[PDB]
Amino acid sequence: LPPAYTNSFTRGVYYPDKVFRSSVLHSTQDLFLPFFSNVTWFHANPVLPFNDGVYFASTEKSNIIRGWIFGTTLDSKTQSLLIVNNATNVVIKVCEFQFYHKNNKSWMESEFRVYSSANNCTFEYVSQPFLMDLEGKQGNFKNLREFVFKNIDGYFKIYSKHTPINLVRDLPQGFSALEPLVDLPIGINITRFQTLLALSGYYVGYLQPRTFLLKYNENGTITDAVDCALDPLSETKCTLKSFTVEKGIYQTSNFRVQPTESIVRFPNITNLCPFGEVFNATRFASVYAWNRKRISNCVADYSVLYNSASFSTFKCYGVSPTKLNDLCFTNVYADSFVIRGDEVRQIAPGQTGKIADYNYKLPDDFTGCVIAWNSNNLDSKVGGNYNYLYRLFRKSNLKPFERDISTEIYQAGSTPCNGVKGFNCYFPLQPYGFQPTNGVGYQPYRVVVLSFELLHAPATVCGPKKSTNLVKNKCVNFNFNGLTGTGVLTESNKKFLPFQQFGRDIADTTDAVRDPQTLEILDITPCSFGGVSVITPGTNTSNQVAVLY
Amino acid sequence: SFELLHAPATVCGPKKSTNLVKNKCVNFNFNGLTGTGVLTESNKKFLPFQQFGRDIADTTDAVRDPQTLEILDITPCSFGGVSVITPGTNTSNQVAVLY
Amino acid sequence: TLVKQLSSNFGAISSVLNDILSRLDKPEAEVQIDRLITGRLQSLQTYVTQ
Amino acid sequence: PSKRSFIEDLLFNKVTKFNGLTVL
Ligand SMILES: CC(=O)N[C@@H]1[C@@H](O)[C@H](O)[C@@H](CO)O[C@H]1O
Ligand SMILES: CC(=O)N[C@@H]1[C@@H](O)[C@H](O)[C@@H](CO)O[C@H]1O
Ligand SMILES: CC(=O)N[C@@H]1[C@@H](O)[C@H](O)[C@@H](CO)O[C@H]1O
Ligand SMILES: CC(=O)N[C@@H]1[C@@H](O)[C@H](O)[C@@H](CO)O[C@H]1O
Ligand SMILES: CC(=O)N[C@@H]1[C@@H](O)[C@H](O)[C@@H](CO)O[C@H]1O
Ligand SMILES: CC(=O)N[C@@H]1[C@@H](O)[C@H](O)[C@@H](CO)O[C@H]1O
Ligand SMILES: CC(=O)N[C@@H]1[C@@H](O)[C@H](O)[C@@H](CO)O[C@H]1O
Ligand SMILES: CC(=O)N[C@@H]1[C@@H](O)[C@H](O)[C@@H](CO)O[C@H]1O
Ligand SMILES: CC(=O)N[C@@H]1[C@@H](O)[C@H](O)[C@@H](CO)O[C@H]1O
Ligand SMILES: CC(=O)N[C@@H]1[C@@H](O)[C@H](O)[C@@H](CO)O[C@H]1O
C-alpha cells in the first residue's frame, strides 16, 4: 500500500522517567521524535525498519489496527515480539514464531493460518487493551492514538496517549506528552517493525538522540518543550533554561571543524624484529648475569607474542598489550634471563626481593613489558643445576638495569679480612633449587623484559602499520611516527637543521613536523574553533535570529 | 548483575517493615531510599506511574509509600544555627542564646 | 602561565592526552586523564580568579 | 583619515596559535 509524507511539528514527547516534577524546567537527553521530523504516512502490511525507537500514530480503530510485530527477520530461528489488541484485552508474547499473526480469516492465507513455534514461555503478558474507542461522533471525530516503542537495554517500553482530536487527514497541532503504558523487560533483538491490518492509514516516524527542555506545570504535567537541535533560537532557549529570551546576544556553543580523514606516515623500514632470537633463543642467561640485547631499524610485531600460546604471563607497564603494536619506539631492549619461577613478581618495577635488590632491578617508571613462560623442559634437567643467583652485594637496591658479576667477598663485619667461613665469600649462591620436574619454584618462567624508550628521537622500531599519502591544506587527523593530532598541514618553508625532526613554538607545543618519507617540513595549523553566539530581538518580538561565528 | 535504579524495586532483601509515624523527624527507608526528615501528607497529584517527586534542585521532595501508595512530602528537619549574646566577661557571666 | 600549565604533567605519565590514550587501555587511561583534568581545571580556576 | 592627533600618535606608538583561548 502507498506512502505519503508530513511533519510531526510537536508530537512525540513523552515522560522520560517516573519522577514527579512540578513548576520546573528540566533538560533531559533521551530518544525523541525531532519536533519537525519528516513523518511517513502509510495507506491501510509493509515491513519497516526499526532503529533506536519508533513513533506510531493513527486514528483507525482496533478492528483495523489489531496490533504490531517487532523483531529481526521473522523465522523459527529468532524470537519476535507479537502485540495483539483484542476486544477486551491485550496479549503480548515473545517467541520464535514463523507466523502466529493471523486469527482473522478472509482471503489472504499464503503467509498466514500457520502456528509454528518453539519453547515460547517468554513474557506472555496479558492486560487491558491499548486501543480505546469514543462514543462515535460525540467525541472530537477520529481519536488519534499515539504510541512510542523503544528498545534500549533489557527493556521494551511503550508510551501512549489517546487525546481525541478534531477531524483532519494530517497530524494535529498543539502539545501533548505521552505517558508510559507498559514496560516489558524483554531481552529481544528488534530490527524490523510491522503493523497488523489483516488486509485509512497510519503515521510512522523515528526517534533520534536529542536533548529536550521540558516545561512542567504546577500539577506535574508537561505543557511544553524545546528541541535543542532544531535551530539557533531553540539552542538559546535551552542554554538559558527558559522558554522566553530577552533582546540581546548570547553565547550558546562552540564551532568545530572535523578532519573527515586521517594521515599515517612512517619511514620505509622493511626489516623485522629479531624476536625469534630472543624468545626462541634456546640459550638463556642466568639472572646473575642477564643478557642485554638491543633492537632497532625494524618492524615490531607484538601481537604475535601477546596473542600466542605457551606464555604464562604478559604484563605491560605504561602501555596496553593491545596498543603497543601501534606505537613507535626507540632503542628497544630485550633482557633475557632465567629465574626460579617464584621470582616472577620480584622482577616488577617497584617490587623488592633478592632479585629486585641484587640480581635484576627495573626503574620505578619503566615503560615496557615483562614476558615469561614455563619452559620447564631443557633447563630443569635431572642432575642439571645452571642458574646463578646473586645474593650478596654488601649494599642493597643495586640499580635499575645494572649487572653485578664481580664475585667479591661479603664481609659480614666479623673481620676486615679475606677468607671463606665467616666471610660469606662468593657473592652468588650455588645451592640452586632446581627440583627437577617437581615442587614449585623448580625453574619455570624464562624471562624476557622489553624496555622501551618513548622519546622524541626518530623512531627506530615501528609497528606493522600501513602508511597513507599526504593531503595538505585541509584539516586532517595525522600520525607521524606516533606523533598524533588534528590540524592543517602546509609547507613550512622553515630552515630546519639536518638533524631536527620537528619544531615547537614559544608555548613549547608542536609547530611543525618532518615527514619520515619525504623529509619535507610541514607546519601544523590548528583548525578553526572560534565560538558561536546568537543575536535575537527577543521572543516577545519575533522568532528570527542571526548567528555570529 | 544488579540494576541500581530509581524504578520500583523488583527484588528486595529479607528486611522487616515498620509502620509510619508522620509529622515527626524520622530516619526513613523506602525501598532503599533513605534519609532523615518529617513525613507529611503531600496532597500532590502524582501520575499513576510516578514513585517519588523532586524539586528544582533535583533532590527528593516526596515519596510514594510502597504499601499504602499514599504520597508523603519530605521536609528537612530544623538545623538553623546557634549564636551567643554576651555583654562581655568583664561585665557579667550572663548570656542569651539565639536559635 | 595558563598555556604553559598544559605541559605540567600533574602526576600523570604524560602531559599529552593523546599519548595517554594511545598507550593505555580505558580503565588505566581514565586514571591518568583524571590527574590532568584536576590539574588543568585548578590551573584554569586560578587564572579566572586572578 | 586615521588621526588621532600628534600627541595621541605618540601614545599609540610607545605602548606595545591558541588552544581554547580567544580574544574578542
Ligand atoms: C525534517 C526535514 O528534513 N524536512 C524536509 C522538508 O523541509 C522538505 O521541504 C521536504 C522536501 O520538500 O523534505 C523533508 O525531509
Ligand atoms: C477476544 C479474544 O481475542 N480473546 C483472547 C483469545 O483470542 C486468546 O487466544 C486468549 C489467550 O490467552 O486471550 C483472550 O483474551
Ligand atoms: C527450532 C527450535 O526452537 N528448537 C529448540 C531450540 O531452540 C531450544 O534451544 C532447545 C532447548 O534448549 O529445544 C529445541 O526444540
Ligand atoms: C539481524 C541483526 O542485526 N541481529 C543483531 C544480532 O546479530 C546482534 O548480536 C544483536 C546485538 O547483540 O543485535 C541484533 O540486531
Ligand atoms: C496548572 C494547572 O493546570 N492547574 C490545574 C488546576 O487549575 C485545576 O483546578 C485542576 C483540576 O481541578 O487541574 C490542574 O492541572
Ligand atoms: C618467537 C618464537 O619463535 N616463539 C616460539 C613460537 O613461534 C612457537 O610456536 C612456540 C611453541 O611452543 O615456542 C615459542 O618460543
Ligand atoms: C627516502 C624515502 O623513504 N623514499 C621512499 C622510498 O623508501 C619508498 O620505497 C618509495 C615508495 O615505494 O617512496 C619514496 O618516497
Ligand atoms: C512587549 C511585550 O510583548 N511584552 C509581553 C507582555 O505583553 C506579556 O503580557 C508578557 C507575558 O505575560 O510577556 C511580555 O514579553
Ligand atoms: C496494597 C498493599 O500492600 N496492602 C497491604 C497488604 O499487602 C498487607 O498484606 C497488609 C498487612 O498484612 O497491609 C496492606 O496495607
Ligand atoms: C571595664 C573593665 O573592667 N576593664 C578591665 C580592666 O579594668 C582590667 O584591668 C583588665 C585586665 O587587666 O580587663 C578589662 O576588661
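Swiss-Prot numbering applies to chain D: residues 812-827, 854-861, in that order.
Backbone N, Cα and C define each Cβ position, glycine as well.
As a natural variant entry, D:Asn856 to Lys appears in Swiss-Prot alongside the note: In strain: Omicron/BA.1. Taken residue by residue with DSSP, D:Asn856 (variant position) is part of neither helix nor strand, so it is coil.
Here Swiss-Prot describes D:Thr859 to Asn as a natural variant; the accompanying note says: In strain: Lambda/C.37. Counting Cβ atoms from all protein chains shown, D:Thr859 (variant position) has 8 others lying within 10 Å of its own Cβ.
When other Cβ atoms within 10 Å of the Cβ of D:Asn856 (variant position) are tallied across all protein chains shown, the result is 11.
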